[PDB]
Amino acid sequence: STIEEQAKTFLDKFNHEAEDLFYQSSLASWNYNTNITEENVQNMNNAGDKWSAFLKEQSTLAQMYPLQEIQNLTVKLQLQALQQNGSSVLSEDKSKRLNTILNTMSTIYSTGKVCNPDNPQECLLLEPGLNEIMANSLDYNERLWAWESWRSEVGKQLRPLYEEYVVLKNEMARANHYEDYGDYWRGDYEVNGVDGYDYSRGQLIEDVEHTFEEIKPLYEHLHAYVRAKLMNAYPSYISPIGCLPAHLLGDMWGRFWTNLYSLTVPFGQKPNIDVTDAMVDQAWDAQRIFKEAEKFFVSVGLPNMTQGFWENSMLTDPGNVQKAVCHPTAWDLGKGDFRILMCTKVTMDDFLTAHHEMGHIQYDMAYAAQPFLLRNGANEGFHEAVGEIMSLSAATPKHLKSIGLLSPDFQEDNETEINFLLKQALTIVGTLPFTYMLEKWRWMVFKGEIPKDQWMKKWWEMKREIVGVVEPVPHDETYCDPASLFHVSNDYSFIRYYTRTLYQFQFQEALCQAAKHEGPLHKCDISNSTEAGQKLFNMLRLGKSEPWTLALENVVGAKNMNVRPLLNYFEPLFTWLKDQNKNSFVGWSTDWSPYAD
Amino acid sequence: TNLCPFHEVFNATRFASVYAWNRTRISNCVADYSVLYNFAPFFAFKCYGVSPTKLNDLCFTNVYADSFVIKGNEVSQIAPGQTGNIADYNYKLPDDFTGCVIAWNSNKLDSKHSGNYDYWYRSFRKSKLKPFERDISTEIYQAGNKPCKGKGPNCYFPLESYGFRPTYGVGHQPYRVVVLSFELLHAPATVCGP
Ligand SMILES: *[C@@H]1O[C@H](CO)[C@@H](O)[C@H](O)[C@H]1NC(C)=O
Ligand SMILES: *[C@@H]1O[C@H](CO)[C@@H](O)[C@H](O)[C@H]1NC(C)=O
Ligand SMILES: *[C@@H]1O[C@H](CO)[C@@H](O)[C@H](O)[C@H]1NC(C)=O
Ligand SMILES: *[C@@H]1O[C@H](CO)[C@@H](O)[C@H](O)[C@H]1NC(C)=O
Ligand SMILES: *[C@@H]1O[C@H](CO)[C@@H](O)[C@H](O)[C@H]1NC(C)=O
Ligand SMILES: *[C@@H]1O[C@H](CO)[C@@H](O)[C@H](O)[C@H]1NC(C)=O
Ligand SMILES: [Cl-]
Ligand SMILES: [Zn+2]
């Protein structure tokens, strides 16, 4: 009789016609990716389109039920998920134009090709060509040519398309009662209607700024060390007090510094940890890798995996008869069908990737009892953090010693853990300034805070101010370097990686405290600990039925992001770093440029 | 002597839908129970008042057998005192139950590719189901304060089909349930074992 009962009944019809259509769709996507044919593309399309039509009619009805007359928080959350009309508010022709712009941008990025002047017919793709051209080669000129060619050949194409994308996304966001598209993106971290647990959308900006201000000393010490190493490797191209050229960061866009490990290793004589020799010694395979990782997950108290996971999920290359795309993914088809798609090789990296993917699967199984709308992580950063803490625990020397991969006569020394922590910082710390840089620029370009005539001027200025990276060659306003990234040109929020980086170490410290661990955090393991697994499950089972602040507090005891665990993790590395940088200049100057002659 | 239709009810080819469960009233029998164990490795042989291992030497009046098909998650709802979708609108056991259910997994006979939409269940009902009462009516469900005239915004069809596929978890898998309910009353009894 009341609006609450009508909403309850409505959400049941949805929560039960939705599971069926998502299965018939997720199954179509799964068997398309596992077996690429054209019949399978056509099946995926029909099923996905039926899914979308269902969601749209259900959204017109949910619009019908007002949100101001609902007391139950769960029903409010479910309807708010349903009532989000997205881009349907934008008119039909403008919606078509926005879709065409998104598709054209993604296509241009996908088939981007650069042709060297020595042979017009000889051109290389970004993947896997330019990636290996500029991620392995130590030549300054070839790296500069790859960087400049890729940017001048995709950013110039993507500039007007990105302008139209910005305009139409801003119009849609303003039509959806948001101030700009950045506000729409930040709307995920928004929780309201709870006393003391609310989180405004600008609170996210303020929090991320404070955490970056806290992180900056570690990053600048790491940057000073990396600059010294590169200046040793590139004698006449890097100034000691300047900034690293954008293309000398071991990656296409400088997102990750992991490729600098060969150049910036602390101690080059200490053997690095590698169990691949033991993998090929004991004749391990995909099945053994996944069984070992499952036994690890059982050791912490989390349950076994369903038999259907072993029966139908493929874990190995299926020959050459049928081609399959196997980017490592954890599929939650719904109704109990949890499957994993990744081409497992006998490698430690694949071992940790299997651990991460099955952590994702554990998360999916945890909240299977929640209604359909709430079957997801509390925010966009929880899934990857939950998956990655497992990989952090699985890489520890104690863990690999327990499994038998490392001989017990292995000598653990301070130099080995310094090397491990430096590799982690290159992978983990080195991407936080870039992620914050990119998301801040996207926010200030969606909000209209920077004019179109200074998209690139402001971008490079604030990149040199934040990340400490200068361009090797001057760029005019015709280029669209931010659009050259995968996530920017495919409409993906990027701060999820920053929040994941913070949450993963918060969770690691919270679990390691519960595992009565003694000593440094970077050595810690949660295996054979039922208390830590119970604590993690207490948040995993929630899903997103409760505010992410409450889910975070249920593990770490805090209602917001804090950075202290991240420095507690890197404390030995930090001390070694700041001991090394006594003869180097920390910080940087924004005036110096490679092309200033 | 006097064989019993227990084999017949346990080995039918299609077990009815849960909202229209199939009930048979065994009255004249010898009540043999050696043939009960060998049917399948039953998923839930939970007995509610009679010695399950030794059911013989006890004489009742009538034995009702009720055949369903329900999900694995909903098997735990078939018990004297549970509440939920099935146990409120489809099949409710009496509080003073005397007898016991027998549920086993049937995925090679009750699920097909592209969904098996031949098993239904009621999810919307104006009142909870009283014990051993079945309602097969498919009348529309008015969930709002407005006279409804068919499926629309605030008016839903009650029955919702069971999507069964051979690729679903153990809890969403088609489970065949046979509930045996014994009634004893002051009357000439016939069904019991020696
Ligand atoms: C992949 O799909 C094609 C077309 O449906 C089919 O002929 C082939 O057998 C499939 N490969 C498998 C099932 O391994
Ligand atoms: C919302 O409804 C569900 C089911 O009707 C119930 O379990 C939950 O406690 C309700 N929430 C509140 C805050 O009462
Ligand atoms: C299922 O979990 C139990 C409890 O730890 C374990 O003993 C058993 O080995 C697991 N199943 C398999 C197939 O490993
Ligand atoms: C976990 O427990 C098992 C069985 O007690 C043992 O074999 C294994 O070495 C333990 N691992 C760790 C890391 O303690
Ligand atoms: C049911 O009976 C048929 C033949 O009457 C037999 O083939 C089948 O195995 C029986 N099923 C069970 C479960 O006993
Ligand atoms: C059980 O199913 C049979 C098969 O059609 C039917 O003849 C019988 O009437 C059903 N029992 C009922 C509806 O009580
Ligand atoms: Cl760049
Ligand atoms: Zn992941």
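Using Swiss-Prot numbers, chain A covers 19-615, in order.
This entry, so its header tells us, was determined using electron microscopy, 3.3 Å.
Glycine too: its Cβ is placed from the backbone N, Cα and C atoms.
Annotation source Swiss-Prot lists domain 'Peptidase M2' at A:19-607. Under its mutagenesis entries, Swiss-Prot includes A:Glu37 to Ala with the note: No effect on interaction with SARS-CoV spike glycoprotein. According to Swiss-Prot, the mutagenesis experiment A:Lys68 to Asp carries the following note: Slightly inhibits interaction with SARS-CoV spike glycoprotein. The annotation chloride binding site is assigned in Swiss-Prot to A:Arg169, A:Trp477, A:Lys481. Among the sequence features in Swiss-Prot, the mutagenesis site A:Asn330 to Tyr is noted as follows: Increases slightly the interaction with RBD domain of SARS-CoV-2 spike protein. In sACE2.v2.2; increases interaction with RBD domain of SARS-CoV-2 spike protein; when associated with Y-27 and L-386. Here the residue is the original one, but Swiss-Prot notes a mutagenesis experiment at this spot, A:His345 to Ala: Complete loss of enzyme activity. Among the sequence features in Swiss-Prot, the mutagenesis site A:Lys353 to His, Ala or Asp is noted as follows: Abolishes interaction with SARS-CoV spike glycoprotein. Annotation source Swiss-Prot lists active site, proton acceptor at A:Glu375. Annotation of the mutagenesis experiment A:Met383 to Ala in Swiss-Prot: Slightly inhibits interaction with SARS-CoV spike glycoprotein. Quoted from Swiss-Prot, the note attached to the mutagenesis of A:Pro389 to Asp states: Increases very slightly the interaction with RBD domain of SARS-CoV-2 spike protein. The active site, proton donor annotation in Swiss-Prot covers A:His505, and the record cites sequence analysis as its basis. While the structure shown retains the original residue, Swiss-Prot records the mutagenesis experiment A:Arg518 to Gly with this note: Increases very slightly the interaction with RBD domain of SARS-CoV-2 spike protein.
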Recorded chloride binding residues, A:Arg169, A:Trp477, A:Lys481 - maximal Cα separation rounded to whole Å: 16
Tertiary neighbours of A:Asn330 (mutagenesis position) (same chain, Cβ under 8 Å, six or more apart): A:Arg357
Recorded positions compared (A:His345, A:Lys353, A:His505) - highest count of Cβ atoms within 10 Å: A:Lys353
Listed recorded positions among A:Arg169, A:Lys481, A:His505 whose Cα sits within 10 Å of A:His345 (mutagenesis position): none
Interface-proximal recorded positions, chain B, C-beta separation under 8 A, candidates A:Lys68, A:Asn330, A:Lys353, A:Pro389, A:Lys481: A:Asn330, A:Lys353
CB-centroid shell, 8 A cutoff, chloride site A:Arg169, A:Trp477, A:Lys481, site residues removed: A:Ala264, A:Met474, A:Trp478, A:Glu489, A:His493, A:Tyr497, A:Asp499, A:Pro500
Lowest local Cβ density among A:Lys68, A:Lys481, A:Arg518, which the record lists as recorded positions, within 10 Å: A:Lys68
Inter-residue Cα distance where the pair is A:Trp477 (chloride binding site) and A:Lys353 (mutagenesis position), in Å: 46
Inter-residue Cα distance where the pair is A:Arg169 (chloride binding site) and the residue listed as 'active site, proton donor', in Å: 15
Pairwise Cα distance for A:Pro389 (mutagenesis position)/A:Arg518 (mutagenesis position) [Å, integer]: 24
A:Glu37 (mutagenesis position) CB neighbourhood, other CB atoms within 10 A: 18
Spatial separation of A:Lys68 (mutagenesis position) from A:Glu37 (mutagenesis position) - C-alpha basis, Å: 13
